[PDB]
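Reading through the structure tokens given below for one structure.
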There are 2 protein chains.
Amino acid sequence: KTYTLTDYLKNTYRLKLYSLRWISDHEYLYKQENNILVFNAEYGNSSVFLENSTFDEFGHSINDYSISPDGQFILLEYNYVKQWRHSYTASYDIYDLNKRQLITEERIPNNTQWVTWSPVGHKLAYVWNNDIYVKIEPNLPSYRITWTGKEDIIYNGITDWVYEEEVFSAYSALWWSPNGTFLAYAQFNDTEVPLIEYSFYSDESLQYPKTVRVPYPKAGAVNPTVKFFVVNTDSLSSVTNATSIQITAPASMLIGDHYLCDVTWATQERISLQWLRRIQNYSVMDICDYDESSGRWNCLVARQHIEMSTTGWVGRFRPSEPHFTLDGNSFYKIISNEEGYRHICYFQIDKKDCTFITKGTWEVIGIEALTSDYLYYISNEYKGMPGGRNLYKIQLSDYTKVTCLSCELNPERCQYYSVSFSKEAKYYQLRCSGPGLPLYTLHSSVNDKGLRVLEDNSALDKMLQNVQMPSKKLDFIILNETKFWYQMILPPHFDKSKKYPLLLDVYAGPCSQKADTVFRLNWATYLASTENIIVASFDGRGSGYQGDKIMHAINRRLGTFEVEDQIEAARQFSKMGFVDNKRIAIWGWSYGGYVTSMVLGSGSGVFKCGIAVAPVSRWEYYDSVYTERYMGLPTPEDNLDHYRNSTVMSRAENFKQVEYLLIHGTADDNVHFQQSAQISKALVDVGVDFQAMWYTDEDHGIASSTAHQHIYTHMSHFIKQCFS
Amino acid sequence: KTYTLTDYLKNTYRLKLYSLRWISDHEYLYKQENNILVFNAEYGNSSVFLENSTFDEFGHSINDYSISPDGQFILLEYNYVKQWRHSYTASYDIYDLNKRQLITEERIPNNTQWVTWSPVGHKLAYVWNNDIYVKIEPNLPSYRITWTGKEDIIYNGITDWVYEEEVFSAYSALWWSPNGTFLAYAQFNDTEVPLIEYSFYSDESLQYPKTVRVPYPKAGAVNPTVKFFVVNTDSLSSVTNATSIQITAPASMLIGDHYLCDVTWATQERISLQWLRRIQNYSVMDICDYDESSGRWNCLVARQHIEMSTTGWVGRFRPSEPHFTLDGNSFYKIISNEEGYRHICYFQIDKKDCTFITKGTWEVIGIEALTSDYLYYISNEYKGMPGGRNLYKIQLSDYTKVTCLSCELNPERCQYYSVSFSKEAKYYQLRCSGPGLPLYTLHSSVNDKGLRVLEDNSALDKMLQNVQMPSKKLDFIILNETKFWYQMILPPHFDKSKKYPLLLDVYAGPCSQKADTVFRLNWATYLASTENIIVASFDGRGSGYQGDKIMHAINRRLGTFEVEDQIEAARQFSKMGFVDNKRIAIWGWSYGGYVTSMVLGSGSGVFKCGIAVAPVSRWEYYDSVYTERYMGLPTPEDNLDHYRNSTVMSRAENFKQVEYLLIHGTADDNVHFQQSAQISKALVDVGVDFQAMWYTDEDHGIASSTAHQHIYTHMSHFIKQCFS
Ligand SMILES: Cc1cccc(-c2cn(CC[C@H](N)Cc3cc(F)c(F)cc3F)nn2)c1
Ligand SMILES: Cc1cccc(-c2cn(CC[C@H](N)Cc3cc(F)c(F)cc3F)nn2)c1
């Protein structure tokens, strides 16, 4: 027997996670059956912290919970209702743990946009009708910090669409100070930002389709504007509209259009900000101190740091976040060095220069933890593989004393690690994601002994010995004087002498990685396992984690190299001779659907067919923060030329040579139906036949249970047919 | 060689028309090459009336012309820009024929909604920004009759969406009196009518899709309201806002929601109106006289005639129009008699009863002309075939003296006639549409001698002897004690002993006729001629021209009998044994996409596959005037039950048994994309795979040159594949 489509769609073979949240420097919470336990890492003893039956009469299905850091209250999120990618609304009840009662006085209102405890104690900040509210005690009246909030226009403590998706990667635009004194929050004015309008159809009952209106800046459109504020949460008059002290931006930003692009507190009275120019090659960091006499905030022009690039844009998707030392007089931050590799730079608050505390022909991925002794960072250094991911520690007193904590823990089973440290970094969890089965283990920082194995998925391991799994090959090939990685999913019993049909699975977007050591059970597993199809991927130019020379190659050039390298990557898989070069296909979502579409439109004749799911078809239709970061402005002085030269529509003719399946969700707020509807029109105009499928009311994920099954079923038929 | 798809899509074999407009009782205008001639029917001589080169320096491509009845001016329509089905906007220049100059003073404004001469002389009424304007002389200032016009809200002299499509079948809501004294006009208030909102995507250039908003009453929603007015076009103060004398409705109408449903002038000072209840089983005619002393209008309660039905709705799609005798004291009107057959009733203005001047088991189609001696009517009496159409005359002095003027003119070539009479009915054109090649001939009423053959399409006839045409069989079958007509397009050399694959071509709507004697060169021609496929059609219950017993069968029952009869019709075609009963398909547009969808969802297992093009999926989504005319109100007291029991969505499951192609234009204002999008969602919910195709910016006709070709190409592959 074999890994079938239903196996994938019905999820018959489960991967197991181990999901914990650290509540102290030695205690974390795990959920079990329905009980919330608390595992003491020190001894190993675990205690029922909350019992499955504690909420049987609660009367509502509970979507999420949040426990106040001081263990005194638990937040109960129910009535969840997704909005965009990270945003949603909900209702909230607070339960008193000291007692055993749900607070009925001054409750958090229905339809709340965001909720959060202070990092210490049990204060609540919560946004509602676009306005911030603070609650020092669960049962007491709430101090309404903001008054200006207005639907689709003013955003207080929450991001508008473009800031949510493309900048902060969350819905929440607020930030407590490390002890809970100050509530930093940002403000978004969307007044002159244009609306995207699309239909929502709803239940068959709904007689007129709703029109959905979203402030969405397409490329070169009018952006939102931001203002930043800080509030003292202590001095809160039960009888005066609280004073929000605005920090303004540097004057190098205030000349032109800008985005606030990071908010990191350093100390109890020192906050750092990072600003980005609308042209995203120039960033500025500010450090703002609290002047205890004036109640104001002061950002010294001598404490400013500038980050800029000449070969492309600043950061991977934004500038990295700083990691301040206990005192808050120095920080660590990832930057690309002179050779273009993202490493750790050591900064003194008021010194313009930094010191690199790593270098190499590889990249730091992220700074994970910082003690007085150690900085922990994840990097793809080990075995020189960029698809890999490991935990290291560097000695703060000695920059040449680097230990790899994970490299050797299980060499064969484990090459992709992520880490979760406890408060003050006493203990850490290591998550292994491949190439073997996921493996979750606990560790103490002190001497690095492996206390316990929390999850090894042996349960699944048993189940899979009965199933003909595909194998995964990860390797590289040299194109110029650069090595480019690829990965194949090989059908079980892979006979290198036969000729297999290949499916080129595509993303390709700037700073992507589709070739890694991760263990996945997805659609490709089924395509190899059962249909004996090689599903390949290739991280050519534009892609991440291999230094700026590669990643910035597509600067102001989207839809060129990344596209051509994908074709090349296919030519080469044919030169390996286990590939039926008359049955090569291509497929992709989001950016990858664009690249898929661009490829079929190239008339390279390498490819028989392709599926583009929710593709971008023309950069001008995509949002500004993303598009511009790579292409600049679409005016004839900036880059309007490459904008006009890189559409799927102009390659319409060549589709005559291919079989094409274009699939789009009608209620995609992210890559709007328009992109796909302009392609279809284009093809129809030049008399190209193709295949289409819309998905009513689906968004960019086409992720509803039934549509997920439908789309994948539909694509399989398409692929099968295409390949006989 | 054979009739191929391209032959149909590139229109290589042309049918020729003969398009003339009568300007007198003996002269008509024909266009030739680019010259407008005038053929005198009296002698036969023809003269250049306007020369092809008269407008070479005109500077604009001329979409249409209109010549004033008194030969003095010609109206020049250019910059045409389609709106809905009949509606559009344009610009207009007026050219003086007496002289040779384009009037430059007081020109008709850009973006005019409607324009028309008075029936006599050369006055102009023209609607613009929703308001009426009169012009007694081309060069003189225009008297603005209305002031209340407002976009999407107030319609003066033009119909709103639902009145255009479903009532008057034109854009123009105005009516001159027979000599040009009075301008009758209607007014539409759409204030509380709900909007349909859909996207338009436009040229690739357009960066945000436009949202299109249209006042559109779905079933049971708030209807537009109407008021009627008459103006004296002579007494027009170059210094006073002209007085519009409102006629109001009967009081039997004013109790509830109503529509104005006909406007026929009787004499120079007597206008007739017809009113319809929102429940469309009750009509009332009014006759309104001009009181020369009061300047008012008076509709005598004794001159009212009531039209109503108990077994269904009044009229075929509306009540028929009256035909008033010279004096205006009697009129002729078509009504169904006691046995349910539409015949001519003779009415005296103030007498409640009428006299039937025809009876039979067949129907009058329309009253074409009326003299002091004769009434001319078209009917399907000849050979007892309802798919036929003939010209007859009845003697006004003797109701038993009926002559058929066409029946015998060419029995084999000619069984479908239409007629165009000259002023006072001195001469007429006969248009033969099948079953042979279209034949256009001229005739004098006086003794009925056939002056000349104007067009015989012998040019095409030559061309087609070289091509393997399909033959067409029209016949009937008995189901209960009723005979139901069907037609087959049979592949050339049709061997009755073989087993052919059949495609059931569906419309099926209330009062439809898909089985007739007409000669067509369409898609079916290609399917039979080249793919040797039988393309059948069948007019079962609900269908027109065979009396109320059949047509009213579906009253309050849409999506039942008409649907079941179509399945039946296919069972029976299998019993004829030349049909491969494992390769039967079904297809349909508009209503027929609905019926096609209902059938596949019936699980009758007769049908392998089907194509539904722009179907209705649920009656509550279609406009009110149509839907209600057949189903009543969708409230639980009226008919909400049949409404909820007749959706395509509830048959979702059964689609498992079929192969389905659903095709819809995104910018369909008539059957909104919602209808299709609710189907696709329904199918995806029960995990049925199917095939889809949207058409960017196309409407209900998918009729742009490139989309037309694309859709039909696409459906062919589908059909071919479905049939191997
Ligand atoms: C692994 C990792 C870590 C942190 C940030 C990110 C990340 C990923 N992204 C992508 C955001 C962007 N909206 C993706 C996107 C690209 C398209 F081209 C498109 F059409 C739609 C998209 F959502 N931004 N930041 C990824
Ligand atoms: C031959 C002839 C003479 C006069 C009027 C008409 C006539 C034809 N029609 C059809 C109009 C109707 N809206 C068609 C239609 C039906 C549907 F069910 C639908 F979903 C969409 C449509 F356009 N109404 N009146 C036909």
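Numbers in chain A track Swiss-Prot; the residues on display, in order, are 41-764.
Backbone N, Cα and C define each Cβ position, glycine as well.
One mutagenesis experiment named in Swiss-Prot is A:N92 to A, and its note says Does not inhibit dipeptidyl peptidase activity, interaction with ADA and homodimer formation. Taken residue by residue with DSSP, A:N92 (mutagenesis position) is part of a helix.
Mapped onto three states, the DSSP output places A:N150 (mutagenesis position) in coil. Around the Cβ of A:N150 (mutagenesis position), 11 further Cβ atoms fall within 10 Å across all displayed protein chains. One entry in Swiss-Prot concerns the mutagenesis experiment A:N150 to A. Its note says: Does not inhibit dipeptidyl peptidase activity, interaction with ADA and homodimer formation.
Quoted from Swiss-Prot for the published mutagenesis A:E205 to K: Inhibits dipeptidyl peptidase activity. Around the Cβ of A:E205 (mutagenesis position), the number of neighbouring Cβ atoms within 10 Å comes to 21. DSSP assigns A:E205 (mutagenesis position) to a helix in the three-state reduction.
Less than 8 angstroms from the CB of A:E206 (mutagenesis position) sit A:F357, A:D663, A:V665, A:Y666, each of them six or more residues away in the same chain. Quoted from Swiss-Prot, the note on the mutagenesis of A:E206 to L is: Inhibits dipeptidyl peptidase activity.
Taken from Swiss-Prot, the feature active site, charge relay system covers A:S630 (among others). A:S630 (active site, charge relay system) carries neither a helix nor a strand DSSP state and counts as coil. Long-range neighbours of A:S630 (active site, charge relay system) (same chain, six or more residues apart, CB within less than 8 Å of its CB): A:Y547, A:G549, A:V653, A:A654, A:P655, A:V656, A:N710, A:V711, A:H740.
Residue environment of A:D708 (active site, charge relay system) contains 22 other Cβ atoms, counted within 10 Å of its Cβ in all protein chains. As annotated by Swiss-Prot, active site, charge relay system applies to A:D708 (among others), with the evidence given as sequence analysis.
As annotated by Swiss-Prot, active site, charge relay system applies to A:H740 (among others). Following the DSSP three-state reduction, the secondary structure of A:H740 (active site, charge relay system) is coil.
Swiss-Prot lists A:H750 to E among its mutagenesis entries, and the accompanying note reads: Inhibits strongly homodimerization, dipeptidyl peptidase activity, interaction with CARD11 and T-cell costimulation activity. Following the DSSP three-state reduction, the secondary structure of A:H750 (mutagenesis position) is helix.
Sequence-distant neighbours of A:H750 (mutagenesis position): residues of the same chain at least 6 apart with a C-beta under 8 Å from its C-beta are A:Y735. Swiss-Prot documents A:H750 to A as a published mutagenesis change and attaches the note Inhibits weakly homodimerization and dipeptidyl peptidase activity.
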Query raised in the report: Which of the recorded positions A:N150, A:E206, A:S630, A:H740, A:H750 have a Cβ lying under 8 Å from any Cβ of chain B?
Result: A:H750
Report summary line: Of the recorded positions A:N92, A:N150, A:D708, the one whose Cα sits nearest to the Cα of A:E205 (mutagenesis position) is A:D708
Query raised in the report: Considering the recorded positions A:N92, A:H740, which residue's Cβ sits among the greatest number of other Cβ atoms within 10 Å?
Result: A:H740
Query raised in the report: ligand 1 is in the model; which of the recorded positions A:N92, A:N150, A:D708, A:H750 have a C-beta less than 6 angstroms from one of its atoms?
Result: none
Query raised in the report: Do you know offhand how many angstrom separate A:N92 (mutagenesis position) and A:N150 (mutagenesis position) by C-alpha?
Result: 25
Report summary line: A:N150 (mutagenesis position) and A:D708 (active site, charge relay system), compared by Cα position, are separated in whole Å by 26
Report task. Indicate whether A:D708 (active site, charge relay system) is helix, strand or coil by DSSP. Result -> coil
